[PDB]
Amino acid sequence: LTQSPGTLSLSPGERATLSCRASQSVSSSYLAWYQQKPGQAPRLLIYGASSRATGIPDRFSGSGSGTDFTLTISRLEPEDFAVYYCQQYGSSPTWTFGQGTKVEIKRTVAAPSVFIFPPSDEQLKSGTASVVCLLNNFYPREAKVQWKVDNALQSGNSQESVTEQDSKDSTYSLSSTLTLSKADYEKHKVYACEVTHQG
Amino acid sequence: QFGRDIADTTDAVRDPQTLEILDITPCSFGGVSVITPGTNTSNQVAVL
Ligand SMILES: *[C@@H]1O[C@H](CO)[C@@H](O)[C@H](O)[C@H]1NC(C)=O
Ligand SMILES: *[C@@H]1O[C@H](CO)[C@@H](O)[C@H](O)[C@H]1NC(C)=O
């Protein structure tokens, strides 16, 4: 299955449309749609390519034809901020799900506040280093991060940068960790991190 | 006792008990056109 756009990030209160599309491998009535918040079991929103399940708000609406189909959300709420899946019957043998379009609906717009952390006495006496660079209070998650000593260390195979965390501050946050030997903290005379955001 | 139109039909009538005069207007009617993009474009339609 194709599902688009890969994320849908419009303001609350609007009308917003997800699409679900296929080859001729599938049959026209058996489309359905599902909501999943982080870590939850999915919840059935739409079946029959157009019918709401019982206990789903009248502001959701499915429609389509042939192999081009859609779910329009209307009067959007923060409760809609979730991954949304279509699915369709593979004509008779098999069950097929869509991409999981993240409904990343508009919260704020902001560039990151940033904090930068060299190695520390317990970490170094344990025979290790890990340099840390922290980003927070931003939206969208438009972030890019680069490590330097003070030229470059972003080429290091031991560098990491975890997926972004959304917050009650209506904004994303993320961390990069540059794990290293204690001999790198002996080698490099300074450590630094640089950030690109909003484009 | 009766009113008349061009077709030789009742444009109005007098009631045989209360003797008041009633117009007759025919009950509303018209065509039902279906407005459609082609079936090759969509199965959705509007109705006039
Ligand atoms: C018919 O009956 C009503 C009620 O008794 C009376 O008002 C009316 O004048 C009568 N009409 C005729 C044509 O006799
Ligand atoms: C038929 O519809 C498809 C899209 O559904 C379009 O690509 C194609 O050009 C149409 N052909 C004609 C002749 O209408």
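Numbers in chain B come straight from Swiss-Prot, and the residues shown are 564-611, in order.
According to its header, the structure was obtained by electron microscopy, 3.0 Å.
Cβ atoms here come from the backbone N, Cα and C positions, even for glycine.
Per Swiss-Prot, the features are as follows:
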VARIANT   B:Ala570 to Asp  In strain: Alpha/B.1.1.7
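Cβ neighbours of B:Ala570 (variant position) (same chain, under 8 Å, six or more residues apart in sequence): none. Look at B:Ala570 (variant position): DSSP puts it in coil.
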